[PDB]
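A short write-up of the structure that comes next.
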Amino acid sequence: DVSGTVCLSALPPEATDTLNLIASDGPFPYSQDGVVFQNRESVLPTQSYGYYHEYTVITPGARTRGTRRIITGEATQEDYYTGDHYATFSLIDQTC
Amino acid sequence: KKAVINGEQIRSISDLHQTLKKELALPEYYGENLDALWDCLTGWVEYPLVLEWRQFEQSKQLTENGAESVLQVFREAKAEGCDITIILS
């Protein structure tokens, strides 16, 4: 299950930069970005293969891909953020 | 890199993830779940890797096929071209 809905302005500012790269289809910094996300723990709502895709949210300073990601769905503004390496997810509200 | 899992000793999925975090030298922030393990096999682990999973059919029992889900992740990474050899006993 999703752990709540969080305003985009309460997430790290790099999550807005990832949404803006999704909207222009890149270019992305990591070759994992844009691959299908299989939702293997079934934390997000169960959907067929190909509904979700994942993208890194940079962590400034980390020097690795780190723990933060956005996963997109296909419904309008259906974007989820995890900041703990896929253990939990929240729905992003991009209007606040 | 060689990783050994003694399958008769793992009775929780948590200890399976902790044993993977040690034997594959995953990041300290490893999320201990299947989507984090897939992210680490496609972006962090050293290769070639040899994974010896001894007494696999015992691990299947105790875990409900928490073990089979893990082993399916490794088989999918190998099918994408990561150089993994899986040896069960």
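This deposition comes from X-ray crystallography, 1.7 Å.
Cβ coordinates come from backbone N, Cα and C, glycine included.
Counting only same-chain residues at least 6 apart in sequence, those with a Cβ under 8 Å from the Cβ of A:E54 (active site, proton acceptor) are A:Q32, A:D33, A:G34, A:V35, A:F37, A:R69, A:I70, A:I71, A:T72. As annotated by Swiss-Prot, active site, proton acceptor applies to A:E54.
Secondary structure at A:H85 (active site, proton donor), as computed by DSSP, is coil. Residues or ranges marked as active site, proton donor by Swiss-Prot: A:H85.
One mutagenesis experiment named in Swiss-Prot is A:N39 to A, D or S, and its note says Decreases protein stability. Long-range Cβ contacts of A:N39 (mutagenesis position) within its own chain (separation 6+, distance under 8 Å): A:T46, A:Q47, A:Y52, A:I71.
A:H85 (active site, proton donor): 22 other CB atoms within 10 A of its CB, across all protein chains.
DSSP classifies A:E54 (active site, proton acceptor) as strand under the three-state reduction.
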